[PDB]
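Chemist: Quick one: this structure, given as structure tokens, is what I'll be asking you about.
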Amino acid sequence: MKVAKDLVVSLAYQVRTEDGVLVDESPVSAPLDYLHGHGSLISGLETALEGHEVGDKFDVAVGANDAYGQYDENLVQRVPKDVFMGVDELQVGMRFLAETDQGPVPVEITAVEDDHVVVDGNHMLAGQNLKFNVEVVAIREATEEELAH
Amino acid sequence: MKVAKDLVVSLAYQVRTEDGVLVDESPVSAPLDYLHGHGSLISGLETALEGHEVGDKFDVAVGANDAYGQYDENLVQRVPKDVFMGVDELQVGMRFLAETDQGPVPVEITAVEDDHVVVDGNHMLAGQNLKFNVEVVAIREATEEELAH
Amino acid sequence: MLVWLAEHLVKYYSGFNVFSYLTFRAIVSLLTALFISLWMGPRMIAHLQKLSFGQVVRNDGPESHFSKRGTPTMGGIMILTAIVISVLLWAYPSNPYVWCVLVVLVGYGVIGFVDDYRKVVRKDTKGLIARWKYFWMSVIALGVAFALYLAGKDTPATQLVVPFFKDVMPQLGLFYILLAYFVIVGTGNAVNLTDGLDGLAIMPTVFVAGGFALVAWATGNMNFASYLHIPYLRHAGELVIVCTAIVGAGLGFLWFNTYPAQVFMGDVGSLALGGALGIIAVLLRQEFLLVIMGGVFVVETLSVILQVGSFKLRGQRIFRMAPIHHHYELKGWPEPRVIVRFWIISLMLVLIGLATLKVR
Amino acid sequence: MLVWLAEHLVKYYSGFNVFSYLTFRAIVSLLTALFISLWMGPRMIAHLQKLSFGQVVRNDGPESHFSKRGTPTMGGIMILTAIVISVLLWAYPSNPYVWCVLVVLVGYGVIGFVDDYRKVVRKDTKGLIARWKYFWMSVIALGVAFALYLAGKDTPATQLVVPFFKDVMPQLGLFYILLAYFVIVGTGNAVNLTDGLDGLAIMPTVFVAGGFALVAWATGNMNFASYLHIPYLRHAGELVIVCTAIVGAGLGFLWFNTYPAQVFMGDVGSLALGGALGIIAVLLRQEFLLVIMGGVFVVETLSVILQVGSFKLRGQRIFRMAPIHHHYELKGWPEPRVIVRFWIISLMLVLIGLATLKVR
Amino acid sequence: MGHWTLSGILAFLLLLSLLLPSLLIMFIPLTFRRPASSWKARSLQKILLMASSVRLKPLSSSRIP
Amino acid sequence: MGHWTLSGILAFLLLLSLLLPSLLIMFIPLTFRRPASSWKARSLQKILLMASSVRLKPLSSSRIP
């Protein structure tokens, strides 16, 4: 069995940047599932997983252009306090959701002022090259609800 | 010292309609203290108070044009109920405030509908000629709190 | 200045002979007026911020976006100075009509400046007393009209141009002074009234200035005047320069006065432009073209008058607001919508007025 | 076609002779285009809202201001219908140039309508594949250019007009087809590029159409053509009606397509107007005047390509967003400010283009 | 006086009537022309119209691959 | 073949170079012409500016005559 479109890849992985910073891991004891051929997986990683067999172990280097794109300052925008809801204090590092026309976009605070805030929408994985040690634990067909999501 | 501009005057006022219906009043034990001579009081009352002394008392009737002006239908407007977030429910008589270019102005709820409410910015003293019994409790020089308010 | 300087410098270099051509002078007047307005804008606006509010302020973020807060008034001084500079640089100073336009423009500018200084610096909310304001307006307008009447009479300089009849051109006597007073003061007040919306007043003024530039070019040429059946005025030719300078200054101010305006025109600018348009429609005998092309201003004034008349006759009000543009704004129309729609109406009215000038 | 009926009825009533004058036809075409656009506006917007969103949701702020959701993206059908009806009514149907421009307008409108229908009605993010769109645009442009070349072989209809030198009048052979292709496709794409803001595309288009109307009037007469050293084209006279209809339709659409625009114009309208301007320039042999007067469009394209080249070559982009207007908007400039500042730039460019026309 | 024409007097009167509203405004006090309540109504209408219900909601998830 | 002069050739080349950026838009795809990140930034700016409007606030009953 090999990866194919509309199939679900159950993934065990380790993510490190070019600087060696470990982002997060998914061990074989706790794999995670994603669709194939829909772009939810990182584009470089999605192309790497193409056609690989169950249990295959491989290491792939994914560049900044291949994952979330390069960091851009245009996505860093100032915003006042009144926009945020449901938080007592807008402490630095807090993350909020903005429902834009292009779908949901995570918003994270990078600087804070008593009555003013600065937020960054750039993904923490964007703007840095990545390397993935990846194993495909299992493969299966996606459910209709999963395809809907 | 006679009442004049930039002087804080302790006033025990009493407001009634042409029919004698009580609107608002203050006793000598709790008079209104504010700076005179800036169009702050209703212009009729401010004009009448000029030249009087501590302990002086008088009564005057003031027209709409000289106290809060006439009624304006443009100050009452339709507003969707979704605008008034942060409060569980709305009812007639509830009052809100609007930070607004060229001077913030308050509003009072006048009607409620399934998806809309009607709010009016006209002060209840506007559009009516009113009668004002006044007793002057004390007169003093300027103070910063009256300017802050 | 420059025109005479170039005319004298021709004997050294023949290239400057091009400067005498009317088209070159008009184009450079437009360009220099616009450039002066843009150059003075950012620095002049900052100066008014401190004078009017005591501190230089900016939105500095999403707050106060599409907000009129922190925007100085009295911005018409830049329009006045740009127009005066352009006219003096590129308009033949020997032309009496140019000087009459300059005199009325500067007088109305001074009146507006004193009014705005009273309103802002001294915090006199009521501003200059209406009695003295209108007294000075009437004095200057009547002086200009009387000077024109004495300088020209029993000639086409005082004849009335019916918008659609060529044979009906009555020769006005002392009634010419009354008509000039009426038109000048009405135009000044109406353009002053148009300041309710920030960007509303200037663009119709620009279109009317272009129309009057075309008329003046037609009025300044014997052949064109005869073809169009309009009075021939020798000094009307130079009015193309002042009209083009008005266009340039108006566009330069609108660059900064666009909604949300960085600076309001105030009484200055608006009143001066109204006076300039009135004196142009007086010097050029096409006052009906001022009435039609400037139909926006006339409609606004008529709307205010109708509102007050209705409020007197009955307790009802015909309009949501005395000015029609505010009436539509309160109806739900966003301010830029009203701005651009009134600009469209003004352009259509200018084209219609030119068509009426053509069909006579 | 309506003009022919008036000519036929002239035999029975001499009053219909007014319908044959160029000025009357032009002004009535402008007026009828404006009126039909305004009349079709409200009905088209409501109908398109049902097609675009099913529910006819009330268009109100602040959603219609910033996000502009609920405003039908599809549009310009009213522009196309107004222009086509006005031209077919008040322009002679036998004039080859009338059909030469109408065919380009209709073809570009059809391609844009296919694209917009696929994007909106079918909710396909890809829309019409660019390959087919540009293939159809290229084939239409090449066909019209070949027809004109066959109708202009060994004729001044294939010459190129240098804006500043009358002596430089080369006669193009098959390269005329290349020039027509370049100008038409580039102008169409550029007008398509500048659709990102409300009313930013319908102007310059209005001023550009007015300028080309003036040039066509100059080109359509032997005396004026010789005086201005512009090529004389007999059939170019009817193009004045087309340009005036374009102006009327543009004003009518700006009545609705202005910040906050009620209805946008996607590929429809924008591509049609770009192709119309390109074919008008090709017919008038005034591609240089199209570049100068249409400076905003070429500047938009240059900014986009410069941004692409900066991304390709260096790690630092030049502009924040590929179109210059979006770059200014991201910098904090409000949408109406950039829109009307680009309008000012367009008006200056049109006046400069007319000045250069006068230089030669 | 001027050498009027019987037909032109009507046109002159029409011109004066059309110009009258601009001149007649000079006798209208600012209080009636532009009440302060009207300015406040304008500003309140602009503020109320542009009110937006959009709010930035918090979130927490582990969807990142 | 057409009729040309070196000055005319230079002018034609300059015109074609100036019109080239308009024509070259054909070969640039929408994705590269309109980056997704920049479009998302535009949408976020628009929605936040809509949210940044001056909201209303509740008020008490205390008043000064």
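A Cβ is built for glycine as well, from the same backbone N, Cα and C atoms used for every other residue.
Taken from Swiss-Prot, the feature domain 'PPIase FKBP-type' covers A:1-95, and the record attributes it to sequence analysis. For the mutagenesis experiment A:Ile42 to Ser, the note given by Swiss-Prot reads: Decrease in PPIase activity, but has little impact on chaperone activity and interaction with HypB. Almost complete loss of PPIase activity; when associated with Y-132. A:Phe132 to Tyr appears in Swiss-Prot as a published mutagenesis result, with the remark: Almost complete loss of PPIase activity, but has little impact on chaperone activity and interaction with HypB; when associated with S-42.
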Chemist: Can you see whether DSSP assigns A:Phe132 (mutagenesis position) to helix, strand or coil?
Modeler: strand
Chemist: Whole-number Å only: compute the distance from the Cα of A:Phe132 (mutagenesis position) to the Cα of A:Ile42 (mutagenesis position).
Modeler: 11
Chemist: Let me check the 10 A CB neighbour count of A:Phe132 (mutagenesis position). How many other CB atoms are there?
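Modeler: A:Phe132 (mutagenesis position): 22 neighbouring Cβ atoms within 10 Å.
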Chemist: DSSP on A:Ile42 (mutagenesis position), three-state: which is it?
Modeler: coil
Chemist: Tell me the Cβ neighbour count for A:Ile42 (mutagenesis position), meaning other Cβ atoms within 10 Å of its Cβ, over all protein chains shown.
Modeler: 22
Chemist: Using DSSP, what's the helix, strand and coil tally for the domain 'PPIase FKBP-type' (A:1-95)?
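Modeler: So the domain 'PPIase FKBP-type' (A:1-95) is made up of 15 helix, 35 strand, 45 coil.
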